[PDB]
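Peer 1: Here it is, the structure, as structure tokens.
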Amino acid sequence: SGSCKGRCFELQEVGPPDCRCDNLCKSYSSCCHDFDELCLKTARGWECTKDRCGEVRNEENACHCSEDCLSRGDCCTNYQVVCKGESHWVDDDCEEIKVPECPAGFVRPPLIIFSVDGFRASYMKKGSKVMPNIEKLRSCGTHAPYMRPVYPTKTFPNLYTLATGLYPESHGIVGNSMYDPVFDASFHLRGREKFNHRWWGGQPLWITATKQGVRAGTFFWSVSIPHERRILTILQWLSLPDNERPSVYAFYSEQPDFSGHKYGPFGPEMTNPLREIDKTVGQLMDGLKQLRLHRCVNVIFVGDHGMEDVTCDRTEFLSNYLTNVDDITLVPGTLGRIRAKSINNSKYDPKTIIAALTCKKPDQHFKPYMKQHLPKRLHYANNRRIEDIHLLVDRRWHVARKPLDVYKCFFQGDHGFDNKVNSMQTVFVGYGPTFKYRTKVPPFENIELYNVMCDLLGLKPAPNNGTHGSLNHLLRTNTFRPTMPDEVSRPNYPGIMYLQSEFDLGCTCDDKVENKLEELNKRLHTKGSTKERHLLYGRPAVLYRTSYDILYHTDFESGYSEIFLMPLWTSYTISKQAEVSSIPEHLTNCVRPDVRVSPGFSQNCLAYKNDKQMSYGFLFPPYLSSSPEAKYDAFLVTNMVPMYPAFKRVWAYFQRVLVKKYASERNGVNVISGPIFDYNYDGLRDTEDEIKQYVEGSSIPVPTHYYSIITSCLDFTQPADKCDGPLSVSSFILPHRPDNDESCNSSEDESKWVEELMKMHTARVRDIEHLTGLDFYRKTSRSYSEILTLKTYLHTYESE
Ligand SMILES: *[C@@H]1O[C@H](CO)[C@@H](O[C@@H]2O[C@H](CO)[C@@H](O[C@@H]3O[C@H](CO[C@H]4O[C@H](CO)[C@@H](O)[C@H](O[C@H]5O[C@H](CO)[C@@H](O)[C@H](O)[C@@H]5O[C@H]5O[C@H](CO)[C@@H](O)[C@H](O)[C@@H]5O)[C@@H]4O)[C@@H](O)[C@H](O)[C@@H]3O)[C@H](O)[C@H]2NC(C)=O)[C@H](O)[C@H]1NC(C)=O
Ligand SMILES: CNC(=O)C[C@@H](NC(=O)Cn1cnc2ccc(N3CCN(C(C)=O)CC3)cc2c1=O)c1ccc([N+](=O)[O-])cc1
Ligand SMILES: [Ca+2]
Ligand SMILES: [Ca+2]
Ligand SMILES: [Cl-]
Ligand SMILES: [K+]
Ligand code: NA
Ligand SMILES: [Zn+2]
């Protein structure tokens, strides 16, 4: 029982049990008794009217229209408009902000993050007639057509990602609700457990800023502080003296999410919440202008996720699938997470639950996954709060445990689904001296903003999942100049060193069936004469310590690892006019030793013969060889990789059918393909002592995934091998699995399911980099910033 007089919304939290007056005291029930009275005034609303102009100051009012209000910094945001003949910010023409236009004493342009909830990307077009303030920021500043959220596309995972640059698996906020089995505790959007710091990892922007001497309070706000008071509080803090005034601010809205859940993303009821949000942006913008800061402050208008049509009747029930549904706990809704109801149960079987949920109903509106089998693009596995069993739920559907969980309809909207889904996409607009003027930028991921916000504030970012430099094109002036990571391992270039009779690999090939214009041509090819043709962007750099060989061939070049006994990468180009052939019958099972590489660093056919589960495929496909003579190169033991027969069905369709179709559609393609090892599902390259599976009785390690990166010219009138402008890329990371249980239609012809599987497993080049320790596109004519943007690109396969 102290007092909040003169202390209203103090930035520093005061020591217990002395009462608090900061923006969080209400959450902790620890405000002074007069907090409401002094700090949450509402009298007379939030607008000046003419009759108030030059009033005698009445300290009980929510805001002021008295002559002294500018000096005090507590005018209603519309004061100068209603009482001084001034115009609303939205009514001013927009004028380029070439330099920061800040009052004396401002050391840097302030950053204000304006965060909207459930603000679906398409609201920017569809709601344009009712959001004039937001439409002005959008067209005058720098904007993307949409921004991709993290998965799950829920509120808390995304807001903390925005603040950290980290995937939820890394920052720890992996859901709106979660259970930590080490804490034996549950975090919920509502309640006080979330106040415990033990849930929150990484280093949020306000901590980064503080550690480096830039003032910034926490971004959290007590729920019962309304939005008009939040704006007035930011505007007040902006009037503090230089030595006390923060440089970063965050405002968060409950809308349009609150209404969208009730009404659907496009319910007629949705127009008003969009109007109210625009009005709030108007208030902030008029207030900034009153403080002469509207050409000084950088403003970020950003959403956390979109919103989809979802109703009670579109719910799948696990009780329709599982006989023993009471033995599980489900995190339900737009995603599913399943764990044992009771830990003291060795009669709980994840494999049997998964099998009972797999392809059981023809139209089944969810798919089960062990978390490590989820598409790697989701980066959703490496945290103990993520249950081993995950259900990816179709857009527009829910999953629930039992029917009484849903009837004990409330809602018409929800969000949470896979982050590639169009309806889950959200918004980004940057406006201010440091952002560009009237500029559209390509869609990008919210994990990249932490770095940009650090650049906006002169800060060195904490280590995070953004790729710093990838968003330099948003900025008029950047403090960050990216440079390529240095190569750690230089390759060996072996010559012909071994005779055939030194190998005992138990391999066979029909190849003895045997000119100097042609023979000199074949040795030129083994020495890299065609390398300009098949390695278009230089060779990848190896960023870790290892031993490997560059191997040249007429059709493909490779980086062959002597430690993993297989290529780390295989690079080749297939022109639009290139032709597909078959494997001649006499070479069906041909494998040939490579006289450049020792028996001791080679795979062997015997292991594959003995391993009754594991077969093999090739990284450069025999099917695409340029000539009957070159085809022999494709059967080298150095081009071979371990592959489950079930996976060979996928890979063979990709190599025999899809590669050629891409070359026809894209006017040639360059392909880089290779294995990935990620047994501990942390998204990062495994070292050799982390490998859990080998081909039986050998040291040949088994990949968890195979990747390919597929590059051509953005201008497809030019061929892939003669491109002088920007590049186009799509990539995938395919799980290397011994069954096709993921694909419910896999009994059918590959043309009915393979491409669908690959699209699900689409990836950024940067994801493959993390997973292999390789750095691509080292030698192009493109700027490094442009290449970094290319490496973060995801081909989504969604409609427009
Ligand atoms: C996305 O970007 C992040 C950030 O760069 C990368 O994460 C880093 O990975 C490296 C290599 O695996 C880790 O290094 C290890 O660090 C530990 C000591 O770790 C402690 O100290 C660090 C640094 O101050 C701290 O950040 C760590 O925080 C983890 O654990 C906390 C509590 O246990 C938790 O609150 C927090 O969320 C975080 O959890 C996550 O990471 C851990 C692994 O560290 C993991 O078990 C957990 O499930 C979560 O995923 C920690 O207290 C050394 O002893 C090791 O030898 C090793 O050097 C970094 O710790 C790690 N940092 C963070 C913030 O996660 C990702 O790899 C990158 N992803 C991709 C795909 O590139
Ligand atoms: C309209 N929407 C909003 O206002 C969104 C806003 N919601 C809240 O702040 C709701 N709330 C209310 N009182 C709290 C009191 C204490 C805490 N702990 C958390 C852990 N601590 C740390 C880590 O410092 C100490 C403080 C949290 C809260 C809290 O979440 C929000 C902003 C940023 C982020 N974000 O994730 O960045 C998430 C959530
Ligand atoms: Ca939200
Ligand atoms: Ca790993
Ligand atoms: Cl959740
Ligand atoms: K076999
Ligand atoms: Na199947
Ligand atoms: Zn919501």
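Throughout, chain A uses Swiss-Prot numbering, with the displayed residues spanning 55-462, 468-573, 576-591, 617-886 in order.
Recorded method is X-ray crystallography, 1.9 Å.
The backbone N, Cα and C atoms fix where each Cβ goes, and this holds for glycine too.
From Swiss-Prot, here are the annotated features:
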ACT_SITE  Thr209  active site, nucleophile
BINDING   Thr209, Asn230, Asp311, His474  1-hexadecanoyl-sn-glycero-3-phosphate binding site
BINDING   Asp764, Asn766, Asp768, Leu770, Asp772  Ca(2+) binding site
DOMAIN    98-142  domain 'SMB 2'
MUTAGEN   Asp171 to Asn  Abolishes lysophospholipase D activity
MUTAGEN   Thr209 to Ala  Abolishes lysophospholipase D activity
MUTAGEN   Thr209 to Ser  15% of wild-type lysophospholipase D activity
MUTAGEN   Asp311 to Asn  Abolishes lysophospholipase D activity
MUTAGEN   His315 to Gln  20% of wild-type lysophospholipase D activity
MUTAGEN   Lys430 to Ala  Impaired secretion. No effect on lysophospholipase activity
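Have a look at these and tell me how they're positioned relative to everything else.
Peer 2: In sequence order, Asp171, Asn230, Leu243, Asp311, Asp358, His359 are the residues near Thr209 (mutagenesis position), counting only same-chain partners six or more apart with C-beta under 8 A.
If you draw a 10 Å sphere around the CB of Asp311 (mutagenesis position), it holds 22 other CB atoms from the protein chains shown.
Shown in sequence order, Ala435, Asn436 are the residues of the chain, 6+ apart in sequence, with a C-beta less than 8 angstroms from the C-beta of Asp768 (Ca(2+) binding site).
Secondary structure by DSSP for the domain 'SMB 2' (98-142): 13 helix, 3 strand, 29 coil.
Mapped onto three states, the DSSP output places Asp171 (mutagenesis position) in strand.
DSSP gives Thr209 (mutagenesis position) a helix state.
Under the three-state DSSP scheme, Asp311 (mutagenesis position) falls in the helix class.
Long-range Cβ proximity for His315 (mutagenesis position), meaning a same-chain Cβ under 8 A and a gap of 6 or more residues, is found for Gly172, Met361, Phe470, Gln471, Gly472, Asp473.
Non-local contacts of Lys430 (mutagenesis position) by the CB criterion (under 8 A, 6+ apart in sequence, same chain) comprise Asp764, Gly769, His791, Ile819, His847, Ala849, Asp853, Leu857.
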Peer 1: Across the 2 residues that the deposited model omits, what is the distance in Å between the Cα of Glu573 and that of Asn576?
Peer 2: 10
Peer 1: Under a threshold of 6 Å between Cβ and any atom of ligand 3, which of the recorded positions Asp171, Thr209, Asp311, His315, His474, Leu770 are retained?
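Peer 2: Correct list: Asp171, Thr209, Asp311.
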Peer 1: Unmodelled stretch of 5 residues from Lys462 to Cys468; how many angstrom between the C-alpha atoms?
Peer 2: 10
Peer 1: Measuring Cα to Cα, tell me the gap between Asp772 (Ca(2+) binding site) and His474 (1-hexadecanoyl-sn-glycero-3-phosphate binding site) in whole angstrom.
Peer 2: 34
Peer 1: Give me the Cα-Cα distance between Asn766 (Ca(2+) binding site) and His474 (1-hexadecanoyl-sn-glycero-3-phosphate binding site), rounded to a whole Å.
Peer 2: 29
Peer 1: To the nearest Å, how far is the Cα of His474 (1-hexadecanoyl-sn-glycero-3-phosphate binding site) from the Cα of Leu770 (Ca(2+) binding site)?
Peer 2: 29
Peer 1: Taking ligand 8 as the reference and 6 angstroms as the Cβ limit (strictly under), which binding-site residues among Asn230, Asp764, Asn766, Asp768, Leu770 are close?
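Peer 2: List returned for ligand 8: none.
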Peer 1: Other than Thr209, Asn230, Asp311, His474, which residues of the same chain sit close to 1-hexadecanoyl-sn-glycero-3-phosphate? List them in sequence order, counting a residue when its Cβ is within 8 Å of the Cβ centroid of the site.
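Peer 2: Neighbours within 8 Å of the Cβ centroid, excluding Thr209, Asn230, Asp311, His474: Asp171, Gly172, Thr207, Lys208, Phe210, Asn212, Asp358, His359, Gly475.
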